[PDB]
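For reference, the structure discussed in these notes is given below.
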Amino acid sequence: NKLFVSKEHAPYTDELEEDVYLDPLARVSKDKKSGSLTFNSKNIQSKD
Amino acid sequence: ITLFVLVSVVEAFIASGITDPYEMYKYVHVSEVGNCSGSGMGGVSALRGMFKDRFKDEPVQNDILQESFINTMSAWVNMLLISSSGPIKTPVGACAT
Amino acid sequence: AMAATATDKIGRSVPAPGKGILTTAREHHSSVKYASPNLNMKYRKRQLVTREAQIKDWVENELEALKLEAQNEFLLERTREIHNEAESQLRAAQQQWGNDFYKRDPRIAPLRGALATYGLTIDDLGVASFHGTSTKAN
Amino acid sequence: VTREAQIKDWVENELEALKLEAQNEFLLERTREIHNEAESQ
């Protein structure tokens, strides 16, 4: 009985949210610790 | 009605093979996932609350009004599953919605 | 010049306003040392004039080929189509360099591109009409 | 197919013009744009 699983947090923290909004190439990635998709600060406005 | 929509959206993503919607953001920006679904009448039970249950002084939740909007179903879909900042265009087309 | 909508993010307050519309200004700055010619209108106009010459070359080939395929009814019906094709290529060129030159460019925000279409800059946006509702949060 | 040939002609002109406008940072930023223009055409 867990087909629906409610999300508790956005993929970005409140601190990174505007950065994510303003970077069209921002993409999430698997978080090593939590093993969940999230935005990473090193991947925002990066040359890569 | 919102529960019907929430189940339907989750199942539709399962039919797409997408079990975690955040996987979408590995391919697209958060401004590029839209929700264009709509309703003929929206949360008619919330409307009954406001127009009848309140008139009889029954206990009605204080934010009942927000739950009647045709676009509130899509608002909850985004607030619980998708977390996008894409377009949100909610049509109202009676039986051709 | 522009119109856009945007939702916010995971939350539990339906009436709370958010900052999703900020995406209208999204722009990649990781590399901005040198200017993009795409933002310069003199450069876009040069490409359009080049492409326009190529089209009228294309027109003359299809016209002469039709002449050999030939008569009045046949020519009028085919001629209308070739010139209609030529207008389509011109308008596609104008859409490429005049109207939509920035849609594929991550270094140009939609807001900036909307203004730059007509030669305006971000400093030319003089007035912001605010939803201004007189609520604290909004 | 005819139009596709014309585009790769356009690509080679803009590439060589950039070569003269030149260096690593300058070339990578300009090169990304010209190929992006070519995909658009």
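Throughout, chain B uses Swiss-Prot numbering, with the displayed residues spanning 1211-1307 in order.
Quick check of the header: electron microscopy, 2.1 Å.
Just so it is clear, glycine is given a Cβ too, placed from its N, Cα and C backbone atoms.
Note on B:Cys1305 (active site, for beta-ketoacyl synthase activity): other Cβ atoms within 10 Å of its Cβ, all shown chains, come to 5. DSSP assigns B:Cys1305 (active site, for beta-ketoacyl synthase activity) to a helix. Sequence annotations record features per position, and here Swiss-Prot assigns active site, for beta-ketoacyl synthase activity to B:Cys1305.
In the three-state DSSP classification, B:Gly1250 (mutagenesis position) falls within coil. In Swiss-Prot, a mutagenesis experiment is listed as B:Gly1250 to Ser, annotated with the note Cerulenin-resistance.
Sequence-distant neighbours of B:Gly1250 (mutagenesis position) (same chain, 6+ residues apart, CB-CB distance under 8 A): B:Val1302, B:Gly1303, B:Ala1304, B:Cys1305, B:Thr1307.
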